[PDB]
Amino acid sequence: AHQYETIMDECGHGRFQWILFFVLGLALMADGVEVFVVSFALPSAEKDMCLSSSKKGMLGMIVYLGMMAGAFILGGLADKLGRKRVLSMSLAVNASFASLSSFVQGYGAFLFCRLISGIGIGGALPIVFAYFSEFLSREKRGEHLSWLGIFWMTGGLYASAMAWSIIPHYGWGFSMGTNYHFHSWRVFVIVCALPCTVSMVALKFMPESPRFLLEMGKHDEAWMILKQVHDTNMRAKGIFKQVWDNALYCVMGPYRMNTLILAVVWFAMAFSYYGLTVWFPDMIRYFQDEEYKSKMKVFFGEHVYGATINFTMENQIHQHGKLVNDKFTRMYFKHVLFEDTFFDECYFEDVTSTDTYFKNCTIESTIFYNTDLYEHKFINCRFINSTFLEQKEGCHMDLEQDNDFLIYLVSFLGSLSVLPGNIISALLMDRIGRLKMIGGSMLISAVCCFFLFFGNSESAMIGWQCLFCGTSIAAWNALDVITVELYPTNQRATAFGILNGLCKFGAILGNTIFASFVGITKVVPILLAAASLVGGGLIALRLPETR
Amino acid sequence: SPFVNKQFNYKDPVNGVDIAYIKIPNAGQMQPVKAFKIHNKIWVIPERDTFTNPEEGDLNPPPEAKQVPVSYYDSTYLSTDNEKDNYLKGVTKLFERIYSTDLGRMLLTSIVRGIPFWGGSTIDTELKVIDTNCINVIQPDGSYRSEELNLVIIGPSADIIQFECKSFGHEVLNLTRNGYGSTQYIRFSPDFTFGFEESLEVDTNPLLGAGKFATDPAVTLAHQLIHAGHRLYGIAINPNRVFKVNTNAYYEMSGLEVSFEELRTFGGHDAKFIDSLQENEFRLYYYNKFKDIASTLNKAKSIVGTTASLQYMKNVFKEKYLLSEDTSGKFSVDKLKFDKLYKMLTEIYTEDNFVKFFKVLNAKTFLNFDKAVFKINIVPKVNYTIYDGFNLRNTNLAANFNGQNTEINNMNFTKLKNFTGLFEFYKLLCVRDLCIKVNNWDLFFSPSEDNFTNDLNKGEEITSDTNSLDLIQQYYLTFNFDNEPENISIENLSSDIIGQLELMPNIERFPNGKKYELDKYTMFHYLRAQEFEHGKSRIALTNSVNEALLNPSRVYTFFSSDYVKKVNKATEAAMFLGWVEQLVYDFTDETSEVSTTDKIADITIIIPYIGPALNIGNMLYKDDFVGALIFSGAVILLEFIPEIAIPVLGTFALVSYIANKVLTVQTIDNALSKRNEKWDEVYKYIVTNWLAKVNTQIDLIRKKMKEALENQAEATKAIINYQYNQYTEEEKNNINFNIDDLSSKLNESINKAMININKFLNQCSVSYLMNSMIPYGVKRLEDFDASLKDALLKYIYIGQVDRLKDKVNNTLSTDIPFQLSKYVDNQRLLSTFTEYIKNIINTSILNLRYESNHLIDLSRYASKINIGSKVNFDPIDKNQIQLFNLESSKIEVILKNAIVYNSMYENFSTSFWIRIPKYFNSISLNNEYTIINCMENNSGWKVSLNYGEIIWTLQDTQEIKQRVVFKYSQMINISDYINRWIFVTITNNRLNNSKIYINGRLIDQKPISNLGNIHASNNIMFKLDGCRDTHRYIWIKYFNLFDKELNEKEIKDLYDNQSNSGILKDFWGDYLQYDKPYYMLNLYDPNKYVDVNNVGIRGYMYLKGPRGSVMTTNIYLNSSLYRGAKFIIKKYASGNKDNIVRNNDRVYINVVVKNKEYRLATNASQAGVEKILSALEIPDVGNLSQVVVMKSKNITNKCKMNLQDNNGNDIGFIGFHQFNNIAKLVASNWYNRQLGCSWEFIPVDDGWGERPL
Ligand SMILES: *[C@@H]1O[C@H](CO[C@H]2O[C@@H](C)[C@@H](O)[C@@H](O)[C@@H]2O)[C@@H](O)[C@H](O)[C@H]1NC(C)=O
Ligand SMILES: *[C@@H]1O[C@H](CO)[C@@H](O)[C@H](O)[C@H]1NC(C)=O
């Protein structure tokens, strides 16, 4: 290892390592866009476009579970088979099955295709980090690796920035009765497979891992790749049994305490971070919803005679109303409720309704012509001498006021806020170290979390999200470096893969628990996240030194 | 072998065996008269009968003329040798003509065989000839030889053409009615023949002209021979048994005596005038007489007065009377042989049978009186052949009985002046003056009620054993010949045979010239208003009888005002020929007119002019006559209403045998058989009553119609002739007109009208028989059946009870059908009866229909049709009745109490069309209200309604109830039973099941056999009772009730008939109408409506949906119908003034867009078979195909429109083609090659409740 380290040191840093860094940051971008499309696209896809206001389901999340298997199947296998071949196969299957998911009719097939795409991509991050760790100089190892991390975050940003441009309309998932148009989700799925496609184009030129190749044998090929790297830098400057036993050799053996501590830290961070990142948009939506619900107008004992309604009335409830000889023509019903109201010869024409619901109403001598007030909008209502003529086909919503654009804009800001906080960790990890950074960042993020109870506003919430995300990126970078630097080259891919699988497991746990505790309490998830961060940042000190 | 052998001439010698001087019995002393024997026991005396009757000693006409329609008096007749020889040849030829016929051969053989009985001995054990039943032929040597004979033919008495059969009576014995028999002297003359007029022959020879037919003398001689045959066996009815009539009223014959003997002799139609009870009485009386004479023959053992042995005489009388000895010299009668002999002598030997065998014309009934006296010549063969008679073969007289027509065969009959003046026996009628005398022989024949008697009321006890030319031919084979009583030597009697004729009852002279004062113009007044005197002055037609009777030179006429205006106009010669042709054209037009209204029951052909023709019912308007006819049936034709009353039929007393197994089954079988016999006997009695009292008036009205038509034709001819007579000679020769052709064509027109009049009158007579006479007997018969059924069922109460109970229940549950073919033999009437039976509606029991601004029961079973003041009738079609939920919006039907029997409603059917509006208020749920009720004392049947349900309920006294329901839902997109006409029919059979069919398809059925006593009711209540909804109402029409269960075929036929396929119908089932806006619905795609697109050439019309929804929660949910562009139908070529459209009408179609009308047109030159329809502004180009022919029949398939080109080429059926995405409307010829071509018109209705936004 000494001679290989010396020749790698003599090779230095130049054109080749930068080109490889770009073609690997492409794969990290793919991982980021996968996390986005699983945590903020599918959960908003299962929404009901018809309901101008809807909740949030997590059916698609299961793909996260698939990522788990990938991170252990395509993550541990590479250490026994190869790093370029495994990454090539993984990203190839991800791209191919994403493209197949683009041309899919029905939600079930699309979700299955997304699940297998997650299977393919979940084994990309360990392989890319292990790949790039066997190419850069030993002294200048913390910096460049740290730089790679930013690509990951950039991925989410890009995946967010384009999303609100293409699909700012929820409910596109649970709807197959629509025409061949409305395929904005189709083109979005097509274009989200761009970074992986460019990475697949690029990886044909990059060579295999020299250290791994030397480990297997054929030292002449290792010498050839070392000579090629040196020449490029000069010109610029002028078996599953074996893999399971290998995984066990990473846990219940000489590497026992280190892997346990690393798993604990990875679970804690991937719990708190992947919980809060989805909690914040949900909390901002709940704040807006509460502000809406405050301005609810209660109406009691009305007698509306001979009135023609032409405008839009929203957020009202009527009780014991007696609407006699009214007329609703070319108007919008928004979040308005009717109870115990007695209609009389009213006329409904070109009325478009959203979340309105009639209850216990006596409707007499009316005409419902050219409307979308279907049967399901009437609950325990008695018609009298009434009629139901032509009825607008399909429900209609004012999508202008029904765009969750914020949920993507908020995610964009959250992913952007880490860019200043990543550079101050890139050109610092060679000075403070690799264990003080992770603990300090974890504890500082915990302190920032304990300040969130104070804040209650849109500006306050977005500010706290930006602060937490900014101080919770150095932790991730130091974690990547400390988890790639410990294990030897014969176990690095496997251990990184199992840790990434545990990270995805924590992502599932957080993105379920935090997103479920909305509207019930605020101190419970915040206290839980602060406890997780404090525990992680207190345990991460008890790690072997690497410097 | 000829009858009379070796023709006798006249002047052959006095030989003594075949031609000799004879001395017939007489009161005093008579000079011997030359008489010639023509056969065994048959003599002819060619001399006037001035011997037998001492009163008839003169040949001059009496001062007081007889009550006779036609009679000729003469004094020089049969006084010359040539006359006597001609008389002899005529008599012999007529005898041979009768003998040739098989029936005539039997008659002559029976007359020759039947010698009078020898009962002249006071002592009971001897046989002696009657001294008055024999003649004395004096031999040329000088002495006489007394001989026994049977028949004598003598020339007539003073009355030349009065033929009668006289007999010589006895002091104590009635020889002609106690079976002994006596010689018969017939007063017959062949040179003279009565002449009649027949008006019921056109059915075979429409080319025949007037009537005036001459009676064949052979038939008259046969009638006299039949009389002699009856009197020779002593079975003639007593003369005092006479068919009595009524004479008090003004419309009745003053006097017409007709004995039962004449009725028996006439036979055929006439013989039915005597009921079966009197026939039974006569048969029993004559059977007892035959038994008495048989016993008298048995007792006697000695004979005095003749040489011949007694045993030969006993054999002769045995073969005459068909007695049955039993090898011990004990003569006795047997019921079978005497029944056969009596039937032969009474029914086989009749004038009608002789007419049928001879194939000649005769008056079918004695009412068709004789009119003229015709002198005829019989001896020459060129005028009367032996085999055919006047209808000589291979000549113009062979066909259509032209040999008996005096106006064709003029040379054979010479008309004579009869001595009974036309107005000698008359009745003087007038109103409160203008008094007219009407001949007695031109009045109605009204028999009294005494002549009809019944034994129906008397009961009957049942024990173990209680029981056509081919027929004539069978009798002919069975008859016995070759045995004719040989001539017997009789010891000569005294020179003068003392004897007086059979005493006749005195006939009182009926009063003459009775004056009647009335308050109305009778039919005789109208008939005598149309007559005229053929005077010199001009005769003008007029329409006012009050002036026609007053003014001799003006004749009443019942034709239109145009005709009387025309015939009164003075026309030059230049227009005379055209005038005559126009006149004959108007004659044909007026006489051949008929009545369209046919909803009547088998009175389909109603002749209107009959009303003003006779003042029928005392209205002088043809429209009024038709209205009264439809309102009152055939009663108005009858001058007097017959009174028919059937007594309560007797009960059947059943005897029970102790411990017997076969005899009881025999008693049950006998009971059922006697039930059938009782049904047949009551039917026969009713038929006899109807024939005697009803058909005669119809026949008289028919004859009077013929007379009135003849009078009108003669008046027109006289006017034409008088106008012709006025011209100058050059005008007559240049403009030639002849009378014979005009008379012939007018007669042919009269015959053409007479056919229709005959058909109408036959239909009226049969309708009256089956409407107002049969039910009064059917009620009695079925009440008797119900009474007998309980007795039979109690009687069954060994080991065979189930089969017997089933047999009796099934036998007595139904009824024996009435077939007229078993009681009358008139083809013309039987055909109309079969037509009556053919239609099912004619046999209905209740037939409520709206006719002539009156709701009436066309079946004539209902007494009172009471109508409430709040019952609506649809103005367009008044049959549809609308009933509301008010106490006063009801209809009541009260049936006649004497027609309704207790055991009705056991097997019966009901049918009606009902329209039920949609149920709106929630109160209607679970609410049953009766709409038709026939229950009294909580028992009967009722039709009720409920929310989407039609219920039929049958309930008995024991509170048991059986319901059959038809349920239709209201929550459907399109309903065929909501606010649409539905034809509900219900058939109940007490034995098996009660079923309900909707629209001619079986819907439900349930057993009703468990029910007990469903006691019948009398009132029917059309009223909504118990309905809690306040605005509820129904439409009901075409109600009908039937007295028998209806099978599926009859139900489907009723549905087809009552549907009225000739008229297109809208969605609800009403009548489609002109100038009314209907919404369009397509049956192929009922979920989309028709809409327009840019009216003009470049636009079109398509179909877009969905229609929508009209809902009321928990009540109904139906797709809206008042959608789309409304179609209206503007007339184009319909000549009918009403706005009702009919099949194959040609119409224009307008579509309304923005309350503006656009014609529905297209251009047919565009490529492809499809021709897309368009809407164009009414001032469009007429070159575009727009005329639409509407059709509703292919079997009926909804309402279809067929676009036609302006040149008559068929563009094709309207419909829709999916021309690209938009489903346009097209006139396609593919639809002409038989869906999508069937449409429904939905008009705005107040029963649907949808608001047309
Ligand atoms: C439904 O309403 C029923 C009647 O309430 C009527 O009161 C009138 C004043 C007017 O407000 C109408 O519109 C109302 O419908 C009441 O009897 C029922 O209990 C109500 N049912 C329930 C469960 O709310
Ligand atoms: C309000 O009603 C008036 C009266 O019909 C109409 O002119 C106006 O356009 C309506 N308002 C709107 C926004 O359409």
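The chain as shown is numbered from 1 upward.
A Cβ is built for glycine as well, from the same backbone N, Cα and C atoms used for every other residue.
Swiss-Prot annotations:
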BINDING   B:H223, B:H227, B:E262  Zn(2+) binding site
MUTAGEN   B:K967 to A (Swiss-Prot position 1000)  Decreased binding of NTNHA by RBD at pH 6.0, none at pH 7.5
MUTAGEN   B:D1004 to A or N (Swiss-Prot position 1037)  Decreased binding of NTNHA by RBD at pH 7.5
MUTAGEN   B:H1031 to G or R (Swiss-Prot position 1064)  Whole toxin has reduced toxicity, dramatically reduced binding of RBD to neurons
BINDING   B:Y1084, B:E1170  ganglioside GT1b (d18:1(4E)) binding site
MUTAGEN   B:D1085 to A (Swiss-Prot position 1118)  Decreased binding of NTNHA by RBD at pH 7.5
MUTAGEN   B:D1138 to A (Swiss-Prot position 1171)  Decreased binding of NTNHA by RBD at pH 7.5
MUTAGEN   B:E1170 to L (Swiss-Prot position 1203)  Strongly reduced toxicity, heavy chain has very strongly reduced binding to synaptosomes, decreased binding to gangioside GT1b
MUTAGEN   B:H1217 to A (Swiss-Prot position 1253)  Strongly reduced toxicity, heavy chain has very strongly reduced binding to synaptosomes, decrease in ganglioside GT1b binding
MUTAGEN   B:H1217 to W (Swiss-Prot position 1253)  Heavy chain has very strongly reduced binding to synaptosomes, binds much less GT1b. RBD protects against neurotoxin less well than wild-type
MUTAGEN   B:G1249 to R (Swiss-Prot position 1292)  Nearly complete loss of toxicity, almost no binding of RBD to neurons
MUTAGEN   B:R1251 to S (Swiss-Prot position 1294)  Decreased binding of RBD to SV2C, substantial binding to neurons
Smallest Cα-Cα separation from B:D1085 (mutagenesis position) among the recorded positions B:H227, B:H1031, B:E1170 is shown by B:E1170
Find, for the listed recorded positions B:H227, B:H1031, the residue with the lowest Cβ contact count at a 10 Å cut-off, counting only other Cβ atoms.
B:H1031
Nearest to B:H223 (Zn(2+) binding site) by C-alpha distance, among the mutagenesis positions B:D1004, B:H1031, B:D1138, B:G1249, B:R1251, is B:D1138
Integer Å value for the Cα distance linking B:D1138 (mutagenesis position) with B:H1031 (mutagenesis position) is 32
Which entry in the list of recorded positions, B:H223, B:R1251, has its Cβ near the fewest other Cβ atoms, using 10 Å as the limit?
B:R1251
For B:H1031 (mutagenesis position), which of the recorded positions B:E262, B:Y1084, B:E1170, B:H1217 has the nearest Cα in space?
B:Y1084
For the recorded positions B:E262, B:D1004, B:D1085, B:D1138, B:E1170, work out the Cβ neighbour count at 10 Å and name the residue with the minimum.
B:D1138
When you rank B:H227, B:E262, B:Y1084 by Cα distance to B:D1004 (mutagenesis position), which of the binding-site residues ends up on top as the closest?
B:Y1084
Express as a whole number of angstrom the distance that separates the Cα of B:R432 and the Cα of B:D433 across the 19-residue gap.
7
Cα-nearest neighbour of B:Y1084 (ganglioside GT1b (d18:1(4E)) binding site) within the listed mutagenesis positions, B:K967, B:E1170, B:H1217, B:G1249, B:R1251
B:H1217
Report, as a whole number of Å, the distance between the Cα atoms of B:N1194 and B:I1195, which flank a stretch of 3 unmodelled residues in this deposited structure.
6
Chain A sits near which of the recorded positions B:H223, B:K967, B:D1004, B:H1031, B:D1138, B:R1251, counting only a Cβ gap under 8 Å?
B:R1251
Cα-Cα separation of B:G1249 (mutagenesis position) and B:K967 (mutagenesis position), in Å?
21
The mutagenesis positions listed are B:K967, B:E1170, B:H1217, B:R1251; by CA-CA distance, the one closest to B:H227 (Zn(2+) binding site) is B:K967
Least Cβ-packed of the mutagenesis positions B:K967, B:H1217 (other Cβ atoms within 10 Å) is B:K967
Just give me the nearest neighbour of B:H1217 (mutagenesis position) among the recorded positions B:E262, B:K967, B:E1170, B:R1251, Cα to Cα.
B:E1170
Taking the centroid of the Cβ atoms of B:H223, B:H227, B:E262 (Zn(2+) site), which other same-chain residues have Cβ within 8 Å of it?
B:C165, B:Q224, B:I226, B:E261, B:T265, B:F266, B:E351
